[PDB]
Amino acid sequence: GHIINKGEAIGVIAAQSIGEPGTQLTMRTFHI
Amino acid sequence: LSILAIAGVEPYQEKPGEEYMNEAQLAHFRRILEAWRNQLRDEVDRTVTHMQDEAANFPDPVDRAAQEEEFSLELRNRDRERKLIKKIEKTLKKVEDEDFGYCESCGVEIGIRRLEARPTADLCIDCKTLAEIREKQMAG
Amino acid sequence: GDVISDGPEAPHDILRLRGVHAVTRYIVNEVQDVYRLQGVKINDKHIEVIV
Ligand SMILES: [Zn+2]
């Protein structure tokens, strides 16, 4: 819970977080 | 028809010497159109709350395809309702512009009782049917 | 940076005409709109590193 540490490779862990739930999105083309 | 039910509107009834399109009639279709529009707005809005709960919970690999199947039916329909709302809005412009009740191809007038079933009707049966025939030939 | 016509606009514009902080805010909300429409929580932090 503390602040991000020096050296943590935040670029990767950022990317992962976005790409994991991608399975739950509709890959057709929803139009609201 | 649950459409006529949604509004507190009852099928109209053209009286003996009633002029064609009058104030009372456009007030009649406005209530139905807004209520129909208000009902459609609630369907697109509700649906999403269920839609947001399923996407948050992760299904088991086995039930991803079964869960997804119900999602696709909803999605397709919604875009049609968006089209329907846009058609209603387009029809709502015809009332304000005082050009409601007549065929768009030929000047012929569209039936009063015909408009109560589907207030968004744009053509008379002759032009509309002919259009559907051209369709099957120009498409396939 | 005003709307001179309507319809969606290209992110290439927003950065140029409205600002680095403007385009970044366009993306984060319009991507989260798709995820948040689906009930998925992804902290803006991440989307920002991509930006
Ligand atoms: Zn006609």
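So for chain B, numbering is Swiss-Prot's, and the shown residues are 12-151, in order.
Determined via X-ray crystallography, 4.3 Å.
Quick reminder: no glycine exception, Cβ is built from N, Cα and C everywhere.
The Cβ of B:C117 (Zn(2+) binding site) has 11 other Cβ atoms within 10 Å, all protein chains considered. Annotation note: B:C117 (Zn(2+) binding site) sits in a coil segment as assigned by DSSP. Residues or ranges marked as Zn(2+) binding site in Swiss-Prot: B:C114, B:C117, B:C135, B:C138.
The Cβ neighbour count for B:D71 (mutagenesis position), using a 10 Å radius and every protein chain shown, is 8. The DSSP secondary structure for B:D71 (mutagenesis position) is coil. For the published mutagenesis B:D71 to N, Swiss-Prot gives the following note: Does not increase ppGpp-dependent inhibition of transcription, but retains its ability to bind to RNAP; when associated with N-74. Increased transcription of its own RNA; when associated with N-74.
Annotation for B:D74 (mutagenesis position): no same-chain Cβ neighbours under 8 Å separated by at least 6 residues are found. B:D74 to N appears in Swiss-Prot as a published mutagenesis result, with the remark: Does not increase ppGpp-dependent inhibition of transcription, but retains its ability to bind to RNAP; when associated with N-71. Increased transcription of its own RNA; when associated with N-71.
Around B:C138 (Zn(2+) binding site), a 10 Å sphere centred on its CB holds 14 further CB atoms from the protein chains shown. Distance noted between the C-alpha atoms of B:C138 (Zn(2+) binding site) and B:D71 (mutagenesis position) is 52 Å. The binding-site residues considered are B:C114, B:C135; of these, B:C114 has the fewest other C-beta atoms within 10 angstroms of its C-beta. The separation of B:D71 (mutagenesis position) from B:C114 (Zn(2+) binding site), Cα to Cα, is 54 Å. Reported as a whole number, the C-alpha separation between B:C117 (Zn(2+) binding site) and B:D71 (mutagenesis position) equals 57 Å.
A gap of 52 Å separates the Cα atoms of B:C135 (Zn(2+) binding site) and B:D71 (mutagenesis position).
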